[PDB]
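Q: To start, I am sharing the structure in question, which I have written as structure tokens.
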Amino acid sequence: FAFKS
Amino acid sequence: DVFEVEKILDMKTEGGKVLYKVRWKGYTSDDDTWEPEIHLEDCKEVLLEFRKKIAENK
């Protein structure tokens, strides 16, 4: 899981 | 603001920092983004999969 920017 | 990652597609530097191109699970190439390393601390599995594919085509 990752943050989306 | 957190989403599941399908795979890492490529890497690049920009202004002295590393970014990784992310294929998001359940999305297409139209939704790919470039993400800094900071955002991928939970993605160690898929990053080493990526870095292994780079090493092998070499």
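Here Swiss-Prot sets the residue numbers for chain B, with the shown residues being 57-114 in order.
So this one's X-ray crystallography, 2.0 Å, going by the header.
Using the three backbone atoms N, Cα and C, a Cβ is placed for every residue, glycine included.
For B:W80 to A, Swiss-Prot lists a mutagenesis experiment annotated as follows: Abolishes interaction with histone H3K9me3 and prevents recruitment of the HUSH complex to heterochromatin. Impaired ability to mediate silencing of unintegrated retroviral DNA.
Context for these features, please: burial, neighbours, distances.
A: In the three-state DSSP classification, B:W80 (mutagenesis position) falls within a strand. Under 8 Å, Cβ to Cβ, and six or more positions away along its own chain, B:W80 (mutagenesis position) finds B:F59, B:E60, B:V61, B:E62, B:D87, B:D88, B:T89.
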